[PDB]
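Quick notes on the structure that follows.
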Amino acid sequence: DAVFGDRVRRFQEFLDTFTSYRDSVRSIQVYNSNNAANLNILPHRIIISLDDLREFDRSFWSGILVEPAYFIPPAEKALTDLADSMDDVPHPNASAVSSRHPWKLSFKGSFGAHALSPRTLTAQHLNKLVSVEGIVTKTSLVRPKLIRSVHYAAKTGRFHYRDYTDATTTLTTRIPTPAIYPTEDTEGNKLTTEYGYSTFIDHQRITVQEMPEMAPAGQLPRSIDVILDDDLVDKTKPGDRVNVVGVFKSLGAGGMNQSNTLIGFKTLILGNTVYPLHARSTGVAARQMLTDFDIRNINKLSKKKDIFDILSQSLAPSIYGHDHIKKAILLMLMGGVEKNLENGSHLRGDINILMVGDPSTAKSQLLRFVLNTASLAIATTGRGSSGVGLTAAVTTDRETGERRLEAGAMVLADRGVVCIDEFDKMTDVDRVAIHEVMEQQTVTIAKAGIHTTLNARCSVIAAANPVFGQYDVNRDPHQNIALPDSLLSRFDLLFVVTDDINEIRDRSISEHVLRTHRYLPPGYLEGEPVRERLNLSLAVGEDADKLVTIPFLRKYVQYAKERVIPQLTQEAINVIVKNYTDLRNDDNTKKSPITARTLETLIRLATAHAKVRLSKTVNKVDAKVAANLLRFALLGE
Amino acid sequence: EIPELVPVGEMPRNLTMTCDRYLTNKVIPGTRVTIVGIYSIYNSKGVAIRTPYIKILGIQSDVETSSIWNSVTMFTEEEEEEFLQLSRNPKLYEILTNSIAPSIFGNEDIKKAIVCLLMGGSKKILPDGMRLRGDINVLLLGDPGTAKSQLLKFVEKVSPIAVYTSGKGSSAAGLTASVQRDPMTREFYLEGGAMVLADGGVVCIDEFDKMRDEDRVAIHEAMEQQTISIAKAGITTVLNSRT
Amino acid sequence: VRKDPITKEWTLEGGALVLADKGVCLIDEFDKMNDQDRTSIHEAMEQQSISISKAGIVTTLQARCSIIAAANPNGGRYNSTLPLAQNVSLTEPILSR
Amino acid sequence: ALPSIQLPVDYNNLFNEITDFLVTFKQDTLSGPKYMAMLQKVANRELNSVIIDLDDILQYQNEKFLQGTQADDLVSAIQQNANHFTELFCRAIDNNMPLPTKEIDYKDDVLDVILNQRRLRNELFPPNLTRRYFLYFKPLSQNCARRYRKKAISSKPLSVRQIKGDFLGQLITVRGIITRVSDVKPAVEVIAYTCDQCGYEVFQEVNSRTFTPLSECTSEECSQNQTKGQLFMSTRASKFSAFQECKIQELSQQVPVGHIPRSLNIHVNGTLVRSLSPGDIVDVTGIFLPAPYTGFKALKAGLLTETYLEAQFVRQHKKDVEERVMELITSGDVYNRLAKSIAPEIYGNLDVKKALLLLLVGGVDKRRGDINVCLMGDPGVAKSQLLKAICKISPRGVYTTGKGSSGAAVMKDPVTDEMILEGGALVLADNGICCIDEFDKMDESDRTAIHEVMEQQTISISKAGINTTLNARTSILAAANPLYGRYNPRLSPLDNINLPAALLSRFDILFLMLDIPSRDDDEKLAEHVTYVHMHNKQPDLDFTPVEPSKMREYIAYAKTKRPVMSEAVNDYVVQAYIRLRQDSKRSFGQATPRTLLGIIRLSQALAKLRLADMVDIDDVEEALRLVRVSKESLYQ
DNA sequence: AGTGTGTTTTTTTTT
DNA sequence: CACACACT
Ligand SMILES: Nc1ncnc2c1ncn2[C@@H]1O[C@H](COP(=O)(O)OP(=O)(O)OP(O)(O)=S)[C@@H](O)[C@H]1O
Ligand SMILES: Nc1ncnc2c1ncn2[C@@H]1O[C@H](COP(=O)(O)OP(=O)(O)OP(O)(O)=S)[C@@H](O)[C@H]1O
Ligand SMILES: Nc1ncnc2c1ncn2[C@@H]1O[C@H](COP(=O)(O)OP(=O)(O)O)[C@@H](O)[C@H]1O
Ligand SMILES: [Mg+2]
Ligand SMILES: [Mg+2]
Ligand SMILES: [Mg+2]
Ligand SMILES: [Zn+2]
């Protein structure tokens, strides 16, 4: 332990070098204490970048990489003793004091030399801490691990704590032991096992896969499991891009028990710290940041009436025209209020729009633009997905051993904007399933043995081609699209895209494409091949942390969903009802009797229009704008 | 076993091998290799019979094709210099035109279109979320017995970055990528279909008309997006389709 | 291709046209049999090889076989005044190949 | 051999404080001591269990604070680990709370007979065998000033997601609905050993639920002279207890955004066993109890500590004089009141609203009181929001879906390696409420199965061949809507709808809703919605609502006195049926005797609802007015 | 007393 | 890995 003690001393010298860390720990402890007096207790997790401490000690920083299993254990021991000597509030929660709260070490930045990828991970670099960012398909459920056993015979007055770290949490590979709890203890003592004071760490077997696009053609994504034990439990859902900082470790004796003997070795990545980054193009994990500077920004424009049109223009800058369509998709993006009632009847604030368009009307790209604009962005085509699979798969999983719920899109759909393309081609069973589950925004999932009902409230855009190649006015719209009005009425907006062509507009489209094409991508050599590289992003973890820019716009609108919650206002109410007067009984045969749905649709549309204005309540301007756009869409103009 | 050997009426036997750290991952499946390794035997777990396999001491490519081109110029500066010279001489364009489809007797503009398609349209990635679609898919309509399938086969032989197939020969479900149940996992895994293989390659397929239309609809979307988006069976994997 | 429960994987099942390969191929009752099967035969014969990619089996088998189709005229009697295509209940492309 | 860390539990003082509390806790303190009252309950064995109440401990702590004694902070310690405290209570009721010492008539001496032989032929009698009970724990406070009056800090029930490994030691409370309930199974806690030559009766108690046979004898004379003493199973002397384990699903809203709901096992015994049903949403309380594995599971998968999580207390969620309801509904006139107040959001189809009220009670017939409501209605206007309202308010209310692949009586006998019966989707539907969703489009085989079930009030699972008939008369509601969304008034009143005529004719009553742009009622419904906005309660009218519990009592008295129909009613209904048949000859649907039977069922159901049989005539014009309004709605 | 040995229907996918 | 059987 002389080298162990030396590493403890060097880590202490580190803590001395960087006050901010001990300050952060101090802030953590006071956060723990006050919240304890009051919840949401953050764990004893401490985050120190690789680029940190790299300066004062090259040797220690290197040996962390070379032999993490010998560097981090003493480092965390020193972390813990420093914290408990510096928290200075030992008395409260004396029960948990004996159970002990380990202090955990995390990291920031990219190793590069160590941190490359799951596929690039090879045995040549093993027992060394690395980091990889990947998609996780499989997540194992949590199971506590009892490493410190609390057991005691009343007569002894000793309270034996037999602590066992067999395979996972241990780094020294301590010998396996069963923790029998001998009922004789040592001196024939009953040795009652005292529940509580006993450490339990909820274990996770989480396997992470590489990018399909980073994987070369014909190569399946490379998958490797990671372990999380009541320290990093459950930030991430399956199928999310996530960066994990883990050490490459082997277990199972490599399978070389006695003889077959050519079987592979059992290895696995145990990850101390994890940085989830599932945002597209390595963004902010779909979590838009916020600053008071950005807060005060935009707002002054929101007072100006033209801001809504400016936002509409900003959308799909690669597309020409479709300004009303862009306004509609903007209204889509902003989320309406889910009105709740003291019964099973809960009003939906979700926005659902159906659109029919000729092939190559950019609507597919439009759906793609909505995708890359939305946070969740659950999108597919009519042939793209299996309806049951996307809604719910009630098949069992072999590792689980019993019947499992597997909602491909539905559970992914709820609490996020979702998309669907070519719904005419979609399986009719899926169509009738989505029918009335998107109206009620909830699915009973009572199919098969499992009957648990799970909510599915989300905003959906539909882009299905006409039955004929192009919409023919001579044919009825329902002749042009075979999709029944069932839940087709339950689309808050309906859109028809016809690729009719006029010299002025044709020139406009052509010039737009000409500008988009000759334009060399930002920077780069004019004669330079496309790179679309990995960006070699060193920043990992907290290191990663009139026209308007798009991601900035997305951050603003997300901030809006967070903040702006308008309520239906009386003058807006009167405008709405005055419209509805003739809207429900319009003499013109616009087809699709609007009924009671469209009243709620326009309510939501005016609410989101107020959200554009950032007003804490709706305004009649929102109501009349929504009515104007709705009549625009319904007339087909 | 030696696809050229064609043992008549014998199912092709297969043997297991092992590779070392400086031998592993050298070559991909579906590629022929001339191997030099010791004959090897181990017990699988039938009396005194043990698993036959090979421990390899040297790997050589029977197909002889180089590995995944990592831009390392085995053609070196010289061969690419004459390549540019051929590009410098505009007549060589018609040279490539005529050379394609031997014995076709003409159809030169058709061959020019084929050369242009195989040449690969440039995929431009806009600073916007959008991205200009590079590849295109050429449609072959006409009278039968006109070397059309012959020309397709020739073109695929010219460029093996993709694989020649046929509509009926390709599984209707998951043409781009089929979903199959793994023997040791009851979950239906994603098996790479033709356009997974065709991704990154110019692909020729036969009997488009004879193929059932409904799944061919699923092909146009995949080529349009240049990817393959699947959410079937609760699996939301999306794979690129650059073909 | 045949799913093999004993081995637990999909296995190749002997295509009779592969059995035809390397030898003569007899064909009978063909004018009455299934049309999709006829198109499959067209595909197979065009390249003298059968290419199959399904169930994880992407194999392609050479089919070198001299084939002889047996057919009955429409109603069993060919009408010489009638055009052959009208005397034939089958496709034009097959008679071309 | 094992390191030991010292903790300030002060367990013995906890035990003596517990004894002092039990002595000192009164009903007056709750308002003689309550716990010697519990002792005399034990003595005569009036109950089968004695259950510790935390509320009593709360009052004790309050008293000790008044006394100024710290009281060891008993509540916090028992919350942290009560299983050891449970053993302390067992010791106390064995050690310090006295022997019952009360004369009993009978039915307990049989074990006391086993108890009596212990002294002759001579700890020897297990404390659990000594006194028999099931000691549970019932929380002391919730949403009160306790726990510093701050958020959570125990007490507050949490879903499975909020449960953590650190929570294994401490007692917990949980929200949600139990997915399923296991059957009862005897649990052999302590086994009574009987040897052949010696006859000695030694008792060992197994807590691992896995029993290892002793195969030897501890009797001294069997040990000497090497006579083989084998202790055999004397079950009747040994203790048993019914065991039930139940998986509880966390609430959907409790589940995080886009997360798969998690269910955990809950194990019960004694009082609570057999007293639970899966369909209920239960807020139950219990210590957290991790489950030791059978063996070698830990070797392959690490510790992997799982739990069985026995619950000490159970509280099913909400599911007031009975006659007091009658006084209000007489003032309320619940017929009209319920019809409107039941769906204030709908604002329309008031005749349909009246009809649905009668569907709830349904009626009962000696020879069978089935309304057979079919709501073909209008698509995209109602019958989904209109639907499922009765599901929550009425128990056994099921919002079933005819199609949509939402689930139909899919029995799963092969649910486990062993063939154990498992109910399907339709068997869940029962007499309370059966709401069909997406009825118009649905599986034809399911259509035939449901038609046979409803016409027979029986369910046939087959498979093993057994006819497990659990269904009885049940109220049925149809979500069918006209095909294409636009019914044809001119032709095909029955054929414009996907449902077959035989299926249509099977229902006793059928109604049609139709949306028309003729009037400005759009604006009135708009006023209702613009109530629902900035008045997030209801469209304010004279609806006079009936609370579902009050509605439950209204249903309870809706089946009253079994009103025998008057023969004047009999003549009136036969004349009405004759007129209906004659008009049918004149249209699309000929009058059927079963239709007249359904009319009679309507009349008697309304009669026993609030009124009575008597001449019963007036109720018959009420029901037949409903019928003719339905017929006109079909005709329009 | 040697020493050995055992426990973790559905749903697409064909067609 | 490690604990009940069947002799060792
Ligand atoms: N212009 C041509 N020059 C040379 N050979 C030709 C020409 N047209 C047809 N052929 C020959 O005719 C054969 C018939 O074509 P195939 O390779 O069978 O495929 P294909 O032309 O697509 O016919 P289908 O449409 O599939 S029946 C070719 O293989 C050539 O050998
Ligand atoms: N009369 C009404 N009063 C209040 N809300 C109404 C009314 N009619 C329709 N709605 C609204 O529209 C929905 C009610 O229609 P539902 O009963 O859910 O559907 P449906 O009419 O059965 O539709 P299908 O599937 O086309 S038969 C809810 O979201 C209500 O808010
Ligand atoms: N108005 C437009 N401006 C720019 N590009 C357009 C426009 N309309 C169509 N396109 C182009 O059409 C192509 C195909 O569009 P796509 O999204 O597949 O069409 P659809 O609307 O039928 O789904 C894309 O390259 C897209 O940029
Ligand atoms: Mg499209
Ligand atoms: Mg061809
Ligand atoms: Mg409904
Ligand atoms: Zn004995």
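Just so it is clear, chain B uses Swiss-Prot numbers, and the residues here are 260-304, 320-517, in order.
Each residue, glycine too, has its Cβ placed from N, Cα and C.
Sequence-distant neighbours of B:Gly416 (ATP binding site): residues of the same chain at least 6 apart with a C-beta under 8 Å from its C-beta are B:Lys422. Summarising the annotation, Swiss-Prot assigns ATP binding site to B:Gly416, B:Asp417, B:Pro418, B:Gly419, B:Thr420, B:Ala421, B:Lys422, B:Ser423 and lists sequence analysis as the type of evidence.
Record note (Swiss-Prot) on the mutagenesis of B:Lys422 to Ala: Loss of MCM2-7 complex helicase activity. Other Cβ atoms within 10 Å of the Cβ of B:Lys422 (mutagenesis position) number 16 in total over all chains.
The binding-site residues considered are B:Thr420, B:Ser423; of these, B:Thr420 has the fewest other C-beta atoms within 10 angstroms of its C-beta. In sequence order there is nothing to list: of B:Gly416, B:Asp417, B:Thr420, none of the binding-site residues comes within a CB distance under 8 A of chain C. Other Cβ atoms within 10 Å of the Cβ of B:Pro418 (ATP binding site) number 14 in total over all chains. The sparsest Cβ neighbourhood within 10 Å, among the listed binding-site residues (B:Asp417, B:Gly419, B:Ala421), is found at B:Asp417.
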